[PDB]
Each structure stands twice: as structure tokens, then as C-alpha cells.
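A quick write-up on the structure given underneath.
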Amino acid sequence: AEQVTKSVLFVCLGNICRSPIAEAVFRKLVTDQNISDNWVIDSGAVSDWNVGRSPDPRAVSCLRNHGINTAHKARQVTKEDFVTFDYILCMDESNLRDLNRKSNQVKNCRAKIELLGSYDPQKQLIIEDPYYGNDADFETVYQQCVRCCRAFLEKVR
């Protein structure tokens, strides 16, 4: 049982609603495929406003509904993220513009930065911020993340 070590960082604005859902979904996939040992996974925020906070309780109870757990604490994306992760997957175009901007301040940027939605077989590019929404909104984010994360994995696996 041997291979190489790959890494992915999921990113949203606050790292409280979207990215912790994507991250947790992704860990479950990889675990279910017996390849966890070959992956480093994390989630982070463009913004420093929520650092140290637990995920929104609605995200927590949505994942629980699907049998998944998280212990994540919000953290900000940093300069090193760009040189240590293979892939940076974000939720929306704002996040995307933001990361590209920051990566420029990075000389040896080695991460590929892309929208997670770009992997959606259904083509819903954007994973909308559900903060002001209700439980069904969270559920749709979960659904999108599942699709996108399985597709991403199949191609980089």
C-alpha cells in the first residue's frame, strides 16, 4: 500500500460555513477510499474576522445529518499556503480574485487555485454563501460539495 502525498486546501470567505463542509466531505471520501494516508487536507478563510471560531451550528448539524463530523477551528489563509498545498479550491469568484491577488505576493507559488464548482458534473460553478439562509441552503451546499469533491478526487487520485 504505497503512493505519493497530495494536499488540498478548501477556501471560503469566513471558513465557518462552506469550506468546513467541503473539507469534511473530502476527508470522508478519502477515508472511505482507504487513501487518507496519502492526503493532507485543510480549510481556511480569506478573512481574519472569524478566526478561532467553530463552524456555524447549521453547518455542523447538516454534516451530522449525513453522518459526518468536524472539529475544525477557523483559520486564515497565509502566504505559506500557496507554497505548501497542491490545490486551493474556493467557493466563489470573489474568493478566487482574492487568492490570486495574494498569491502574487508569493514568488514560488506552487498551488493551483481554482473554483471547486469547476469540477461540478452539474456545472453549478458557484457555491453560494448560505450564512443568511436556512437549513435547506446548507443542504444544497453539502450536495454541491459532494459532487465536486468526488469529481476532483477522481481526476487527481
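Here chain A follows Swiss-Prot, giving residues 2-158 in order.
Any Cβ shown, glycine's included, is placed from N, Cα and C.
Look at Swiss-Prot and you will find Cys13 tagged as active site, nucleophile. Quoted from Swiss-Prot, the note attached to the mutagenesis of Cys18 to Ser states: Greatly decreases activity. The note that Swiss-Prot attaches to the published mutagenesis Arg19 to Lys or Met is: Almost inactive and not able to bind the substrate. Annotation source Swiss-Prot lists active site at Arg19, citing experimental evidence. Quoted from Swiss-Prot for the published mutagenesis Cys63 to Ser: 2.5-fold increase in activity. In Swiss-Prot, the entry for mutagenesis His67 to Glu states: Decreased activity. The structure shown retains the original residue. Here the residue is the original one, but Swiss-Prot notes a mutagenesis experiment at this spot, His73 to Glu: Decreased activity. Sequence annotations record features per position, and here Swiss-Prot assigns active site, proton donor to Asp130. Under mutagenesis, Swiss-Prot gives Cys146 to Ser with this note: No effect on activity.
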Per DSSP, three-state class assigned to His67 (mutagenesis position) | coil
Here the 10 Å Cβ neighbour count for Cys63 (mutagenesis position) comes out at 24
Residue pair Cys146 (mutagenesis position), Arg19 (mutagenesis position) - Cα distance, angstrom, rounded | 9
Neighbours of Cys13 (active site, nucleophile) among the mutagenesis positions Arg19, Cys63, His67, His73 (Cα to Cα, within 10 Å) | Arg19
The number of other Cβ atoms within 10 Å of the Cβ of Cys146 (mutagenesis position), counted over all protein chains shown, is 25
Name the one residue among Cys63, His67, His73, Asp130 whose Cα is closest in three-dimensional space to that of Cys18 (mutagenesis position); these are the recorded positions.
-> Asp130
Among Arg19, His67, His73, all listed as mutagenesis positions, which has the most CB atoms within 10 Å of its CB?
-> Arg19
Residue with minimal Cβ packing [other Cβ atoms within 10 Å] among the recorded positions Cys13, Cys18 | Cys18
Consider the recorded positions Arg19, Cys63, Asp130 and say which one has the Cα lying nearest the Cα of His73 (mutagenesis position).
-> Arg19
Distance from the residue listed as 'active site, proton donor' back to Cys63 (mutagenesis position), taken between C-alpha atoms, in Å | 15
